[PDB]
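Enquirer: Dropping a structure here in structure tokens format, bear with me for questions.
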Amino acid sequence: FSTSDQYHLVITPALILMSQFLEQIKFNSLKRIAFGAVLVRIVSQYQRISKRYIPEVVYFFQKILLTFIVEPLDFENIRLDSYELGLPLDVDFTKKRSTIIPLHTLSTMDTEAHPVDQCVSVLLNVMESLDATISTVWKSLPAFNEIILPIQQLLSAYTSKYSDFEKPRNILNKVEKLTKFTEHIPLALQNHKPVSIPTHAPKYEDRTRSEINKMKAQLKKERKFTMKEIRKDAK
Amino acid sequence: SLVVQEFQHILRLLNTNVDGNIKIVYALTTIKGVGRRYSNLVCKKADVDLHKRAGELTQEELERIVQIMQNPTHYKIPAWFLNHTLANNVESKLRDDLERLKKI
Amino acid sequence: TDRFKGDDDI
Amino acid sequence: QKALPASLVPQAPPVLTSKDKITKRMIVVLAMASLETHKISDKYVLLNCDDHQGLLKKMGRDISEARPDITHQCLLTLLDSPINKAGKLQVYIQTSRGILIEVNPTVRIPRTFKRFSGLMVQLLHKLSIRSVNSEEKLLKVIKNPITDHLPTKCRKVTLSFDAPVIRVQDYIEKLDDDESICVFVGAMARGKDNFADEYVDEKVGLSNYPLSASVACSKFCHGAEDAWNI
Amino acid sequence: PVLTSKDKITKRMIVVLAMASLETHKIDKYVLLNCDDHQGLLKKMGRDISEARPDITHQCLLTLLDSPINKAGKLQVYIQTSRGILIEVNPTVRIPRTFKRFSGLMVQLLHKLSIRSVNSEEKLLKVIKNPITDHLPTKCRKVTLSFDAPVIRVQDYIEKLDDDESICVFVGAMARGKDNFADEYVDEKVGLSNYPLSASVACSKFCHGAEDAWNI
Amino acid sequence: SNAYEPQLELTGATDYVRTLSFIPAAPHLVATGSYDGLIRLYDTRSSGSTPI
Amino acid sequence: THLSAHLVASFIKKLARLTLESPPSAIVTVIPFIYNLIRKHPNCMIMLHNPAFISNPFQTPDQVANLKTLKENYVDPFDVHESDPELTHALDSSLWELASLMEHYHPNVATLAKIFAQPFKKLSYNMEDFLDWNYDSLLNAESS
């Protein structure tokens, strides 16, 4: 269907339902992690065609970075679901690794057979979607800076943690140059067109009561006249 | 530095919007038909201050007063508070008599 | 409600 | 550093009329206007130059004179000038006979000339008209003198061709703070500009060119908004 | 010196009227389509009553032609009527101020396809054909008055005009209607006051600003 | 005697000024209790834009 | 009835960043609360929009250049990890988060943001009445 519209009879209920899905579910399994990842990919589709923004999605990005590199004092304010699943200094970061590789049911069934390569693949796929969504949404959005600030903190922390990837610092440079280009003017929204002076229209050019008035005036005229004539007769 | 007090705008009553910026007796007399003395009697039966504006008279008092006003028989309020062709014919007769007197 | 629209008629 | 007024929502300033005699405002008058009602038998008609020539000759005046179109476009352009949408001016018609017609800034003129003429004749007879609300009278009629009907502290200037050119923006911006402005504008088609002399303090020019009355009104009005930041 | 479309070099003003209601009819002689001169006729061809405002056109023309910059000689007037006809007005016309004479002159123009004075040295009202840039000068900046378009200040716009850059304005002669008409032609849209205007008052104020800049 | 123009406006406060008082001896000295603390002391015969 | 504009603006800006990271039910709850805050304490419309940053058509290019200098030298003065409500520079910063919520996706959310957009007419929203919207509830409402 046509998703770019503001409201669609069935697309928007799907959006709120899948937002529910993004939000309330607990994150204990890499199955659910990849489930959120593909949920993100499909919202990214919906918004490369519709061009809006999702606070739940940016929250989910934050949460996913934190659950991947949970392995703590930096952000104790996140309430993750899994502390056990963490990636030590064992990543190969070889470019020939697995891509986003959508093998949807296949990935869902083989997820419990979880290699660090699969963890890296889902991580990279998610943050590629994150890069694309950033470059299509947030630099346009005004609050871009404070929107991405937790993302910048996570990315810098993960750089310090690993400093062996490339695409993290790639996104770092992208967002840094973007915020350098931006200006972030203070708000001036409340400004209104003065209301003018009200205007109006002028006026210009009951039959029962009308005929009553005319006949009564006639009668009064006649009574005066007959007075005067009888009086002259008498004199 | 937390204090906390005990409103609303003009509220309708008996298909009549009761003003939100007037005293109790004033609003009662402004209600369609009622007057100053009947307003005082109703206010006294309801036992509410008369110089408190529409900011006062909280929902319970408002409902009790509304019931009392809607049921004067159940409130025993004083009963002092409740509540052409001939011209044409005359003209024709005038025509006849005047014609006689001014012609003959 | 009225802006550069003349008047109505009868 | 400095807060804003408790409200800032848009709210229209109240209409200005002859009862208020304090706030600085703009007073435009159309003078010497050719406007009167005659009878033909069975009905009354306003004079117009183009259409009533046998009886215009019978009365003896000039076709070139008795033209109220000039009044119509002048009145329309003042009433729909931006300054009124800012709500700061009102107008006074000085009839050729001597009547004063004070035009409230809440009216909407009928734009076609026949409708306008109907309004003028009805006004000349009944002396007033009411609106859709009909709660306040729109077109009022008042006595000599205009000075008795003007804001207390004002100026007395008539826009005459012979008078030296002065830039309206300049002169208005030099005008003092509570100094309201009246301008006596000769609507009459062609002739002398020596009628309001006893009222006025000076004659003023805005160009080395002659002007149409409505255009002169537009120019002066324009300078007024430019001074008053609208 | 009198300006014309043949000279496309000097800096100047061009004023364009949009979809002006200039329609003719015959009853047994001709007549203008006046929304108030007749209503059953309007409903007879079924077209809307509230489109015929030859008055509106008339006072727009009166104000513009009587503006000082006119006989100061710095502009030309073009009108693209509702029926798709371009009307050229030179700076040398004493238009009759009367609307009835205006209507008669307009109908005889519509049926003569040209106006020449009794002097007859050169035409007066030129009935010519679309497009419009065929008669715009070379370096013309095209701007339409749009009510929702941001407000601008006429002087500052004139100084930001180039030295030889002529300037062309597009004003809608129609009371009701959206400003889509000359988007193909216009370079850009501007607003003039925060309260929406008359076409008459808009063109008047704009030309006064033009005179203010060009030291008239 | 003058109902219209503020005989003397007085600024330099911070936020929600809600107290002031005068000094008995000095008929020119006014203290204001702003609502951010930081009591201000003003002398009227000067410009007054800032507190003393 | 004894709340510093700074105190209220502190609550405001922290709610603003939270709305930046908020679910929808929290949003539809919070923005009426922001309305009532600003309606009672009228001052915080400063941080809603500083008016001095408006481009006045009638002021000199010198003033325009001063505006340019102000804009290039401007920096957000708010602080977050500081929890002191009466020292946090809250009243001094803009609601870019609320601008983004203006460009929310959901329709009712967009409308209730356009109420922040438009001029103030009414004063009360009954947050106790605009509360009871959960995911399932708004699902049933959409179905209706």
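Numbers in chain D track Swiss-Prot; the residues on display, in order, are 16-56, 63-251.
Per deposition record, electron microscopy, 4.6 Å.
Cβ coordinates are placed from backbone N, Cα and C, and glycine is handled just like the others.
Per Swiss-Prot, the feature S-adenosyl-L-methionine binding site maps to D:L180, D:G207, D:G212, D:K213, D:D214, D:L227, D:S228, D:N229, D:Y230, D:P231, D:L232; the stated evidence is experimental evidence. Listed in Swiss-Prot as a mutagenesis experiment, D:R88 to A is described as follows: Loss of substrate rRNA binding. Quoted from Swiss-Prot, the note attached to the mutagenesis of D:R88 to D states: Loss of substrate rRNA binding. No effect on growth. Per Swiss-Prot, mutagenesis D:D90 to G is noted as: Loses its exclusive nucleolar localization and mislocalizes to the cytoplasm. One entry in Swiss-Prot concerns the mutagenesis experiment D:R129 to A. Its note says: Loss of substrate rRNA binding. According to Swiss-Prot, the mutagenesis experiment D:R132 to A carries this note: Loss of substrate rRNA binding. Swiss-Prot gives this note for the published mutagenesis D:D214 to R: Almost complete loss of SAM binding. No effect on growth and ribosome biogenesis. Quoted from Swiss-Prot, the note on mutagenesis experiment D:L232 to S is: Almost complete loss of SAM binding. No effect on growth and ribosome biogenesis. Listed in Swiss-Prot is the mutagenesis experiment D:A237 to D, annotated as follows: Almost complete loss of SAM binding. No effect on growth and ribosome biogenesis.
Situate these features within the shown structure.
Expert: Annotation for D:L232 (mutagenesis position): spatial neighbours D:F182, D:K240, criterion Cβ-Cβ under 8 Å with sequence separation of six or more.
Cβ neighbours within 10 Å of D:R88 (mutagenesis position), excluding its own Cβ and spanning all shown chains: 22.
In this structure, D:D90 (mutagenesis position) is part of a helix by DSSP.
If you draw a 10 Å sphere around the CB of D:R129 (mutagenesis position), it holds 20 other CB atoms from the protein chains shown.
For D:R132 (mutagenesis position), the same-chain residues lying six or more positions away in sequence with a CB closer than 8 A to its CB are D:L97. In the three-state DSSP classification, D:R132 (mutagenesis position) falls within coil.
In the three-state DSSP scheme, D:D214 (mutagenesis position) falls into the coil class.
Secondary structure at D:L232 (mutagenesis position), taken from DSSP and collapsed to helix, strand or coil, is coil.
Classification of D:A237 (mutagenesis position) by DSSP places it within a helix.
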Enquirer: Going by C-alpha distance, which of the binding-site residues D:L180, D:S228, D:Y230 is nearest to D:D214 (mutagenesis position)?
Expert: D:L180
Enquirer: Using DSSP and collapsing to three states, where does D:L180 (S-adenosyl-L-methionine binding site) fall: helix, strand or coil?
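Expert: Where D:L180 (S-adenosyl-L-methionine binding site) sits, the three-state DSSP reduction gives strand.
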Enquirer: Would you pick out, from the mutagenesis positions D:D90, D:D214, the residue whose Cβ has the largest number of other Cβ atoms within 10 Å?
Expert: D:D90
Enquirer: So among D:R88, D:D90, D:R129, D:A237, all listed as mutagenesis positions, which is physically nearest to D:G212 (S-adenosyl-L-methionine binding site)? Use the C-alpha atoms.
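Expert: Going through D:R88, D:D90, D:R129, D:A237 one by one, the closest to D:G212 (S-adenosyl-L-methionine binding site) is D:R88.
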Enquirer: List the Cα distance (Å, whole number) between D:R88 (mutagenesis position) and D:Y230 (S-adenosyl-L-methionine binding site).
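Expert: D:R88 (mutagenesis position) and D:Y230 (S-adenosyl-L-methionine binding site) have their Cα atoms 23 Å apart.
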Enquirer: Taking Cα atoms as reference points, rank the mutagenesis positions D:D90, D:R129, D:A237 by distance from D:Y230 (S-adenosyl-L-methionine binding site) and give the first.
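Expert: Nearest in space to D:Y230 (S-adenosyl-L-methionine binding site), counting only the mutagenesis positions, is D:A237.
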Enquirer: Rounded to whole angstrom, what's the largest C-alpha distance between any two of D:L180, D:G207, D:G212, D:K213, D:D214, D:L227, D:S228, D:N229, D:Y230, D:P231, D:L232, listed as binding S-adenosyl-L-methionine?
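Expert: Largest Cα to Cα distance for the S-adenosyl-L-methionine-binding set is 18 Å.
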Enquirer: Name the recorded positions, out of D:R129, D:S228, D:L232, that lie close to chain C, meaning a Cβ-Cβ distance under 8 Å, keeping sequence order and answering 'none' if none do.
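Expert: Among the recorded positions D:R129, D:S228, D:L232, the ones whose Cβ sits under 8 Å from a Cβ of chain C are D:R129.
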